[PDB]
Amino acid sequence: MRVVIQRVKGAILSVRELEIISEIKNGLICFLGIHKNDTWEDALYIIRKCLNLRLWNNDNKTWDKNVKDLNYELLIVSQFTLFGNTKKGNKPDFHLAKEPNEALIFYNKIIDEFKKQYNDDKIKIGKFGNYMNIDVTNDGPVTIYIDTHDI
Amino acid sequence: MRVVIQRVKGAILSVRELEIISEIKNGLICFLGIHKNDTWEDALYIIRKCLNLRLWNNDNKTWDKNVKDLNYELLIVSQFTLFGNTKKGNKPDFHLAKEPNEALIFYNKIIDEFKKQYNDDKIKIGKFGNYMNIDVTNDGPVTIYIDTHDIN
Ligand SMILES: Nc1ncnc2c1ncn2[C@@H]1O[C@H](COP(=O)(O)OP(=O)(O)O)[C@@H](O)[C@H]1O
């Protein structure tokens, strides 16, 4: 599994003129690429790290407070394109990303888990597999990348 | 190097209440991270991929046109945090990132190569090593991740 985590002052998600469906203020936004080979353990790691990484400075100390401590929110977006690859070819290909049926199952398990470990009010989501437009207010900015096949 | 590309309809870059310094309409934001032991080969590759990746749909076809095909802009932001090491502990470690002085000079050699291979006015930068506020209208969203270390 893969995650691009971006720290933000706020993010406004929309769908088709567009109408707003999701919204967060301070917190994180996590672009979530699910790999064909993702066991539920791959998911677990992504979640803990998303919730317990210390990305906010604290009236004193840098890289200290996580999303939970500061009572901030999370926006988890499905990103098939995180495995959009490298080999010669400027077109991407997402045949390394989990098959988009078993993936939707997985993704929604993940969001239960996010809620079950945080607080269900604090996990705002996307329309899985739809076109979205997201205004993001990157703060820093700060961009964490994480890949669970590295372990 | 590692790069995080997002396809965008627009992007406004602020520094220090805040000040705007950089703005693109349709194009890409590249969050660029520079490894301690990066080479000029690595940098070339990244430039080739931002510039050449076909991410915009066109007529009947998906993933058809690249940033250049469409005369779209690019905003290039240094991002040492891409080398945050989160394997041990929940306080990230930025040790494998190039150090600011050395990384600044590289970054600039990376920018100028963008302006070389493309055109000046399509390349926007932030302020290196300063807090920035960046409103990114995310188009899709489409988020690409290349890391050149997985190559030769
Ligand atoms: N490559 C880098 N580029 C820019 N800033 C860095 C880099 N590495 C570390 N820092 C800064 O230093 C802090 C964490 O690393 P540092 O203090 O340099 O080493 P250590 O974590 O061993 O004390 C952070 O506040 C970060 O802003």
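Swiss-Prot numbering applies to chain B: residues 1-16, 26-161, in that order.
Per the header of the entry, the method used was X-ray crystallography, 2.7 Å.
For all residues, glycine too, the Cβ spot is worked out from N, Cα and C.
Taken from Swiss-Prot, the feature active site, nucleophile applies to B:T90, supported by a curator's inference. When other Cβ atoms within 10 Å of the Cβ of B:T90 (mutagenesis position) are tallied across all protein chains shown, the result is 22. DSSP classifies B:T90 (mutagenesis position) as helix under the three-state reduction.
Per Swiss-Prot, tRNA binding site is recorded for B:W72, B:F89, and the stated evidence type is a large-scale study or a structure entry. The Cβ of B:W72 (tRNA binding site) has 19 neighbouring Cβ atoms from other residues within 10 Å, across all protein chains displayed. In this structure, B:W72 (tRNA binding site) is part of a beta strand by DSSP.
For the mutagenesis experiment B:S87 to A, the note given by Swiss-Prot reads: Partial loss of deacylation of D-tyrosyl-tRNA(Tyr). Listed in sequence order, B:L41, B:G42, B:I43, B:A112, B:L113, B:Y116, B:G135, B:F137, B:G138 are the same-chain residues six or more apart from B:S87 (mutagenesis position) with CB atoms under 8 A from its CB.
Under the heading of mutagenesis, Swiss-Prot lists B:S87 to P and annotates it as follows: Wild-type deacylation of D-tyrosyl-tRNA(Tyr).
For the mutagenesis of B:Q88 to A, E or N, Swiss-Prot gives this note: Wild-type deacylation of D-tyrosyl-tRNA(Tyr). The structure shown keeps the original residue. There are 23 other CB atoms within 10 A of the CB of B:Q88 (mutagenesis position), with all protein chains counted.
Swiss-Prot documents B:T90 to A or S as a published mutagenesis change and attaches the note Wild-type deacylation of D-tyrosyl-tRNA(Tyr).
Mutagenesis annotation in Swiss-Prot: B:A112 to F, described as Loss of deacylation of D-tyrosyl-tRNA(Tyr), loss of deacylation of glycyl-tRNA(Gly), not toxic upon overexpression; the structure shown retains the original residue.
Record note (Swiss-Prot) on the mutagenesis of B:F137 to A: Loss of deacylation of D-tyrosyl-tRNA(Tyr), loss of deacylation of glycyl-tRNA(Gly). Mapped onto three states, the DSSP output places B:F137 (mutagenesis position) in coil.
A mutagenesis experiment is reported in Swiss-Prot for this position, B:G149 to A, and the note states: Loss of deacylation of D-tyrosyl-tRNA(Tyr). Every protein chain considered, the tally of other Cβ atoms within 10 Å of the Cβ of B:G149 (mutagenesis position) stands at 18.
Contacts of B:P150 (mutagenesis position) defined by a Cβ separation under 8 A and a same-chain sequence distance of 6+ are given as B:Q6, B:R7, in order along the sequence. DSSP classifies B:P150 (mutagenesis position) as strand under the three-state reduction. Here the residue is the original one, but Swiss-Prot notes a mutagenesis experiment at this spot, B:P150 to A: Loss of deacylation of D-tyrosyl-tRNA(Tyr).
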(request) Select, from B:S87, B:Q88, B:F89, B:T90, B:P150, each of the recorded positions with a Cβ positioned under 6 A from at least one atom of ligand 1; if none does, say none. (result) B:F89
(message) I'd like to know which recorded positions lie near chain A: of B:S87, B:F89, B:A112, B:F137, which have a CB under 8 A from one of its CB atoms?
(response) none
(message) Can you give me the CA-CA distance across the unmodelled stretch from B:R16 to B:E26? There are 9 residues absent, and I want it in whole angstrom.
(response) 6
(request) Among the recorded positions listed here (B:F89, B:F137), identify the one with the smallest other-Cβ count within 10 Å. (result) B:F137
